[PDB]
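Q: Have a look at the structure that comes next, please.
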Amino acid sequence: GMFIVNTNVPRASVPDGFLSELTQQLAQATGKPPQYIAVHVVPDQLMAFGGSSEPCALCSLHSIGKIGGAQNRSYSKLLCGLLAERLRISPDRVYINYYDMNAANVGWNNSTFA
Amino acid sequence: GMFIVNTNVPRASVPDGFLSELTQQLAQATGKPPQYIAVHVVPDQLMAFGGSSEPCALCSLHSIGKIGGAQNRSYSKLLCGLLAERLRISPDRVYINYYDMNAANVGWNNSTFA
Amino acid sequence: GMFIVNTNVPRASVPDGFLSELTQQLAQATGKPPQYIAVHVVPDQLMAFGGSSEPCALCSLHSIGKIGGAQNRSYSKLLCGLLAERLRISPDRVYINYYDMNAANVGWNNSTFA
C-alpha cells in the first residue's frame, strides 16, 4: 500500500509520528503487514481547493487489490478523520484518489509482484 | 477536477494569482463549478525533458468524467497556453496526463462520490 | 516516457548527471528517442517504507505502450540498480508503479498523441 498526501499545511504543523500513525492505521485498514505500507507527506505546497487557500489536501492510495466501492468509502472516513484531527484540514477540502494496481505493474526489489 | 503541475521554473516566476486563473479556466473548460476544482503547483523541481534542463512541466488532470479524445485535445491547448504565457515554458516541453476517475475511486469528505 | 522518483535521500546525495543517466538508460530500455523521455527527481521527502525512515523511494513510469509483464520486470532491475548504485537505496525499499498510457490521454504541445 502506498499513501501520498500533498498539503498547504506548514511542515511545522505535521505532528511527529504522523507517518507512523498512517502506516499503522493503513495496515489495519487494508489488512496488509505494516512492512508493505509506504507513506509520503508533502507539506508547504502551493495549492488551492475551490479557489481557496484554506488548509486542503490532495492524496492518493495505491494498492494491489484492497480497492473497491465500500472499502474506498471507509478509507475516506479513516483518512479524512486523520487529516482533520492531525493536520486540522476540513474533510470537504480533501480529495483522495484510489488506485487498484495490477501486480505486474508494481515494481519492487528488482522485479515486480506478478 | 484536480490539476497538478511539476516544473523546474523557480517559485519566484510563478505569478501571483496563477492558482486562481487555473481554477477559473479549468472550471469553464470542464463545465464544473470552481469550488470542485483543486490546483497544485510544484516549482523548483529537479527535472529534465528530452535530456534538457530548459523550462519544462509534467502535469496531470484528474476528473470524474469530462475526459475524452476531443476534450483532452482542447485542454492541452488551454493548459499549454497558460504555462507558456504565465511560466514561459515552451509547449513542446510539457506533458499532461489525463485521468478519467471513476466516482467510486475519488474520496472526499469522509466518503466517495459513488 | 516519464519517470518520477520521490525519495528521502538528501538533495546533496543526488549525483550530478543522474537525470541524464536516467534519460539515457530509459531511452535504451524503452526503445524511444531520448528526446521523448522526461525525468523527475524529488529528494528530501518526508517518507517511510515499512514504518522505517531508512533510504527508500516511491517511483512511477508512464509510457504510451512499452509497458507489460516482462518489460516491467526488467525495468525494475534497471531502475532499482540505478537507485541502489547512485542513491544507495536498498532495492527492497523501492516501489515503482507502471502506467501504460493511452495516447488520447497524454497531452503534449497543444494537442494529444491520439
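Chain C is numbered as in Swiss-Prot, which gives 2-115 for the residues shown.
Going by what the header records, the deposited coordinates were determined by X-ray crystallography, 2.5 Å.
Backbone N, Cα and C define each Cβ position, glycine as well.
Pulled from Swiss-Prot, these are the listed features:
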type	residues	note
BINDING	C:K33, C:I65, C:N98	substrate binding site
MUTAGEN	C:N111 to C	Causes formation of interchain disulfide bonds with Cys-81 from another subunit
Q: What is the maximum Cα to Cα distance, in Å and rounded to a whole number, among the residues C:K33, C:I65, C:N98 annotated as binding substrate?
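A: Comparing all Cα pairs, the maximum is 19 Å.
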Q: According to DSSP, does C:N98 (substrate binding site) fall in a helix, a strand, or coil?
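A: For C:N98 (substrate binding site) - judged by DSSP and reduced to three states - the answer is strand.
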Q: Under 8 Å Cβ-Cβ to chain B, which of the recorded positions C:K33, C:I65, C:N98, C:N111?
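A: Checking chain B against the recorded positions, the residues within range (Cβ-Cβ under 8 Å) are C:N111.
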Q: Among the recorded positions C:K33, C:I65, C:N98, C:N111, which ones place their CB within a distance below 8 Å of a chain A CB?
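A: Listed recorded positions meeting the cut-off: C:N98.
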Q: In angstrom units, rounded to an integer, how far apart are the Cα atoms of C:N98 (substrate binding site) and C:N111 (mutagenesis position)?
A: 27
